Amino acid sequence: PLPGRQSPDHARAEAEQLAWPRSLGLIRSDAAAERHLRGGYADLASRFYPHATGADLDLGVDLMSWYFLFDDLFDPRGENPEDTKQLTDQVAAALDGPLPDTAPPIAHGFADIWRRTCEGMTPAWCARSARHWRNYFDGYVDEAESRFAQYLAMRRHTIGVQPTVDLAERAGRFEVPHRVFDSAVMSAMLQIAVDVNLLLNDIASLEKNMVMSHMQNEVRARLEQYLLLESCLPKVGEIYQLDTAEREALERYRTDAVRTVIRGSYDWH
Ligand SMILES: C/C(=C\CC/C(C)=C/COP(=O)(O)OP(=O)(O)O)CCC=C(CF)CF
């Protein structure tokens, strides 16, 4: 029950998507370039971030690019948590300061994304987004340990929905009021966005997992509850005493960050 939306700048973003990974050594062969283009990652970013154009959308394209280039590095290493952690620690180190020039290319790529994500956002927003990233990397180490219901406790972090939502704020150049982000209602909405994404992904990944199909009814129930939660937002805004600008940022967060992450993956698949 959410509108499909796509950035008006999607064609330029898709045409230029290869320049960034090539300049950071993430794509070094023409076959790897073609394999990247066939995934439709700029198209996906233009649906997660329909409110972004120009360099803001380019940042979202790079994040999608980096996401699938990074997940690729775990199709034997992904079997041993010690080797997984050796790589995630080098990427996660970019959240704490400059990387050594010897860091692998996938790490310099993340650092370039993170450097652009933070500029112009409040320090508290950056600290909060940084811990979402650490949750994501820690989840990769947790699932590798499971290789050497309780599936959600790990998949909710490794699906990478929260950093995607985080970037929608940065791409829109707004911040949801931090006390509303921490609210029980907003957390429930974000939990639905995460659950819906990994459910649709485990359905699409059946050919190549939660099926190990009440999932379709589970998505419908969560989307119905998501609308219930959306209708609580006016009262939530008063409980936290939001002024006009804060109420407008919360509305921007509802439509351009949470709704887009729920709808965008569906229209992509
Ligand atoms: C919400 C996001 C994308 C939409 C849902 C998608 C494609 C999630 C990707 O799930 P994965 O199991 O890691 O790989 P797969 O495509 O299933 O072989 C951004 C995060 C993308 C990742 C790609 F791996 C997360 F690591």
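We number chain A the same way Swiss-Prot does; the residues here are 10-84, 86-158, 167-226, 235-238, 253-309, in that order.
So how was this one determined? The header says X-ray crystallography, 2.5 Å.
Positions of Cβ are set from backbone N, Cα and C atoms, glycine also.
Looking at Swiss-Prot, the entry for mutagenesis of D80 to E says: 150-fold decrease in activity. 20-fold increase in Km for FPP. The Cβ of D80 (mutagenesis position) has 13 neighbouring Cβ atoms from other residues within 10 Å, across all protein chains displayed.
What Swiss-Prot lists as Mg(2+) 1 binding site is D80, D84.
Taken from Swiss-Prot, the feature Mg(2+) 2 binding site applies to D80, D84. Secondary structure from DSSP puts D84 (mutagenesis position) in coil.
According to Swiss-Prot, the mutagenesis experiment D84 to E carries this note: 2.5-fold increase in activity. 7-fold increase in Km for FPP.
Swiss-Prot gives this note for the published mutagenesis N219 to L: Loss of activity. Neighbour list (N219 (mutagenesis position), Cβ cut-off 8 Å, at least 6 residues apart, same chain): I177, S305, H309.
Recorded in Swiss-Prot as a mutagenesis result, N219 to A carries the remark: Loss of activity.
In Swiss-Prot, a published mutagenesis experiment is listed as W308 to F, annotated 4-fold decrease in activity. 2-fold decrease in catalytic efficiency. In the three-state DSSP classification, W308 (mutagenesis position) falls within a helix. Of all the Cβ atoms in the protein chains shown, 18 others lie within 10 Å of the Cβ of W308 (mutagenesis position).
Counting every protein chain shown, the number of other Cβ atoms lying within 10 Å of the Cβ of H309 (mutagenesis position) is 12. As a published mutagenesis entry, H309 to F appears in Swiss-Prot alongside the note: 17-fold decrease in activity. 5-fold increase in Km for FPP.
The mutagenesis experiment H309 to A is recorded by Swiss-Prot, whose note states: 3-fold decrease in activity.
As a published mutagenesis entry, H309 to S appears in Swiss-Prot alongside the note: 3-fold decrease in activity.
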Just the number: how many Å between the Cα atoms of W308 (mutagenesis position) and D80 (mutagenesis position)?
-> 18
Look up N219 (mutagenesis position) in the DSSP assignment and report helix, strand or coil.
-> helix
Since 8 residues are absent from the deposited coordinates between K226 and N235, report the CA-CA separation in Å as an integer.
-> 11
